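Okay, so here's the structure we're looking at.
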Number of protein chains: 2
Amino acid sequence: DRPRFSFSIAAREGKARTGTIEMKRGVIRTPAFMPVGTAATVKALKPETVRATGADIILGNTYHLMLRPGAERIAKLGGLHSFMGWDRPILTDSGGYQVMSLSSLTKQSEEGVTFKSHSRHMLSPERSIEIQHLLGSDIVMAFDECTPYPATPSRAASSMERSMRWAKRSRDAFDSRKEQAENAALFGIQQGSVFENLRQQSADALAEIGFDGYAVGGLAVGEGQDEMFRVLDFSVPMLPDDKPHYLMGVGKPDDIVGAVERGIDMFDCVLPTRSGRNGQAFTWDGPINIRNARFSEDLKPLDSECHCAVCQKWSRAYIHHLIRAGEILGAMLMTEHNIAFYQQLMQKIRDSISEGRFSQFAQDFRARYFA
Amino acid sequence: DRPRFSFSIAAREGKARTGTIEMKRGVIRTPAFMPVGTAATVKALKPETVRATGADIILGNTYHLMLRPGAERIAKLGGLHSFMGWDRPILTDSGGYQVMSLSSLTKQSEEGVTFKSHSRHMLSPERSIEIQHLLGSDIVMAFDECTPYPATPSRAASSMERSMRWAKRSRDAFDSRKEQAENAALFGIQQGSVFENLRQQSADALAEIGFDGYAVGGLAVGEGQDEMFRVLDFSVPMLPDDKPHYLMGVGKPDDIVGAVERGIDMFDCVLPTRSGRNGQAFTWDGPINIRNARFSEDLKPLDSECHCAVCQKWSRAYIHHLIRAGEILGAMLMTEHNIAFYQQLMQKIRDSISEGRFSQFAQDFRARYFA
Ligand SMILES: C=CCOC(=O)Nc1nc2cc3[nH]c(NC)nc3cc2c(=O)[nH]1
Ligand SMILES: C=CCOC(=O)Nc1nc2cc3[nH]c(NC)nc3cc2c(=O)[nH]1
Ligand SMILES: [Zn+2]
Ligand SMILES: [Zn+2]
């Protein structure tokens, strides 16, 4: 039987790594992309379709699930895996980001965050870890605070310091719960905004506590790709080399490629699902908006090389019609293609690192995608 | 290779019949239920899922398709079958009903109907048959007028007489187009409101023209089940026994059972798809509204006996959550179950007629469904 958690690196090229995370519910190939399963569904896809695209693990939103249908209710029904019909690993976020971005009103303190639903509710390190346990999460995220951008050095420091205190509370809550500690993994989240010294203090604090994996938090919050890459340049080397590195909320295909070049192993983002429902399809020649009139009689598939079931059967012209008409099948087909495209990107990244040709792949990818 | 059209009756019980329609694109088992594929999609289902539920044929809406994406455009793209990815028979309606129920403004005359889109457009017997040809329909419906209910005898007669003149024009238009006449079938539509003498005149006119199948039009327009059954009692025996009998726009499960008892072979209705998206699931114990709070923690499948993929995997509690949350997957799962339920109903009808026990099946079905 598989271990609780084992990360093995099979090949490296510069800062990039490829390998596997073994967990009780399955193997995760890295670098990995996690489709987002917001409120117990990857929007518009059956779980079998999510798996057919190549996904090894999905993300669940703790903030949404604790509000509807409720964490205790999901536990009573047998846990999130049984409830939604996904039997492979699930990573749950902590709620610390979505509570601040989606709640109508919030009250922040050293204890946690009190908030009104968009009903009064509470999130703290202890309650977040408990909710993730009730959901039956395989990878549990420490409860943190995503510092707004831009941030002054003083405010970034105060925020990061609170997050590190919350990281220790998250560790202790996770470890106190025997079944969770034995069957799940816990990741810590680095903060510190764009400041190298704060990023280093945060990395040091997280390594002293000790986690199964380490996320670079506080990015993709408005700073732009150049600045995100500059922060990753110094931030990723601060994290333990032998554990996974997770960049949450990222991103566009070129964001992912450049982040892998900087040592990131795991990603999640709503872009392929949400923008798919809006009509944006990803292709190796860049994104297209299928709503555009130029696609009304285009018999080609969404992408000329994509191996997904959508590109094997249906034309741009048909999908154009469905999206223009507001048809559910349009959202279904766009989403399946986009998630499959993201998985094919991850597969090409993994294969190119394994073969020592990732630098060339990244150059060729960018030249064609931006042509 | 299969013929253009062959209807064979394999077994009978009273007025009920079971058998097959053979056409170039496939075999249709009768009595048959046709899922409705409005604007080139059975809403929320891939065609492969429609087929997996047991459907042999689907219906397409001529009124919607001529407006978006357009009939000429669909023909340029290779026809409706290729466009939407359904390679089995498609029956198209004529537009004569939806033009009057959905258009913002209409002008009726002996030539046809001029209307404004909900852009000015025209429908006549000749244009309707042409549009159905451009779509590549396998079963073409004559262009008719569905008399409003209630109707005075005078107005029902005048309306029926116009429909019979339009039926002859539809026949001649279909026959003039060699490729259509050789590869598709044409059905005529009986009118006459609730009046036996008008129903007989209409049946006589349609049989004199000659069609491949005969529909009972003008019902399910507000008259109620008792009156619909009373009209079917005398109307179906007026139609040629050796051709299929089609009751369009019907209906609830008990409507279908009683209509088969009266000699109907084919049905279509938006009820399973549209009401599925709204939260109504059909079960052998009657319909349920999955939104109801009583299902929030119910781990049973939608129906205890249903063989569909939804009932094999997901609980009422999960589907309750999805529909309450407005999630696309909720519409997908409800629709697949409801269409599968309708197909299982048709299969039980066909098997019970084949075995000479349909009368008992109808009694047992109604006793449990209405308990
Ligand atoms: C999902 C993983 C677990 O994350 C947490 O528990 N907290 C957390 N979530 C984030 C989410 C982000 N999305 C973006 N941009 C779209 N930037 C983000 C930054 C953070 C962050 O600093 N912390
Ligand atoms: C679809 C088959 C082809 O039908 C036509 O070309 N015309 C036609 N459509 C109808 C549709 C109906 N729906 C209901 N109730 C929901 N009653 C209906 C009656 C008619 C009718 O009399 N004619
Ligand atoms: Zn594709
Ligand atoms: Zn079912």
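Numbers in chain A track Swiss-Prot; the residues on display, in order, are 10-127, 131-383.
Looking at the header, which is where the method is noted, we find X-ray crystallography, 1.4 Å.
Just so you know, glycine gets a Cβ as well, placed from its N, Cα and C.
Feature annotation from Swiss-Prot assigns active site, proton acceptor to A:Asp102. A:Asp102 (active site, proton acceptor) counts 28 other C-beta atoms within 10 Å of its own C-beta, drawing on all protein chains shown. In this structure, A:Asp102 (active site, proton acceptor) belongs to neither helix nor strand by DSSP; it is coil.
Under the heading active site, nucleophile, Swiss-Prot lists A:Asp280, citing sequence analysis as support. All protein chains included, A:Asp280 (mutagenesis position) registers 22 other Cβ atoms within 10 Å of its own Cβ.
The 10 Å shell around the Cβ of A:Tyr106 (substrate binding site) contains 23 further Cβ atoms across the protein chains shown. Summarising the annotation, Swiss-Prot assigns substrate binding site to A:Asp102, A:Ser103, A:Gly104, A:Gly105, A:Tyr106, A:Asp156, A:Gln203, A:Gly230 and lists experimental evidence as the type of evidence.
Positions annotated as Zn(2+) binding site by Swiss-Prot, on the basis of experimental evidence: A:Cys318, A:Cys320, A:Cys323, A:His349. Residues near A:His349 (Zn(2+) binding site) in space but far in sequence (CB under 8 A, at least 6 apart, same chain), listed by position: A:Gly288, A:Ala293, A:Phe294, A:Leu314, A:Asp315, A:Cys318, A:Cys320, A:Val322, A:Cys323.
For A:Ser103 (mutagenesis position), applying a Cβ distance below 8 Å and a minimum sequence separation of six or more within one chain yields A:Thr71, A:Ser140, A:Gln144, A:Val152, A:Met153, A:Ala154, A:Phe155, A:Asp156, A:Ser182, A:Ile201. Looking at Swiss-Prot, the entry for mutagenesis of A:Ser103 to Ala says: Strongly reduces activity.
DSSP assigns A:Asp156 (mutagenesis position) to coil in the three-state reduction, placing it in neither a helix nor a strand. Note on A:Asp156 (mutagenesis position): other Cβ atoms within 10 Å of its Cβ, all shown chains, come to 29. For the mutagenesis of A:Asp156 to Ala, Swiss-Prot gives this note: Abolishes catalytic activity. The structure shown keeps the original residue.
Annotation of the published mutagenesis A:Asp280 to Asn in Swiss-Prot: Abolishes catalytic activity; the original residue is retained in the structure shown.
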Unmodelled stretch of 3 residues - C-alpha distance in Å from A:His127 to A:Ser131: 8
Rounded inter-Cα distance in Å - A:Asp102 (active site, proton acceptor), A:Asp280 (mutagenesis position): 10
Close in space, distant in sequence - A:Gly230 (substrate binding site), Cβ under 8 Å, 6 or more apart: A:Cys158, A:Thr159, A:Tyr161, A:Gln202, A:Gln203, A:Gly204, A:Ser205
Per DSSP, three-state class assigned to A:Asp280 (mutagenesis position): strand
Cβ neighbour count within 10 Å of A:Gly105 (substrate binding site): 26
Shell of the substrate site beyond A:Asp102, A:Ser103, A:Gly104, A:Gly105, A:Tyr106, A:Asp156, A:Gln203, A:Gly230, same chain only (C-beta within 8 angstroms of their C-beta centre): A:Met153, A:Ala154, A:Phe155, A:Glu157, A:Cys158, A:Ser175, A:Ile201, A:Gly229
Zn(2+) site, defined by A:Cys318, A:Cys320, A:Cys323, A:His349: further same-chain residues with Cβ within 8 Å of the Cβ centre: A:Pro313, A:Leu314, A:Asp315, A:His319, A:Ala321, A:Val322, A:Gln324, A:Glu348, A:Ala352, A:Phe353
Recorded positions near ligand 1 among A:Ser103, A:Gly230, A:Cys323 (Cβ under 6 Å): A:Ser103, A:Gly230
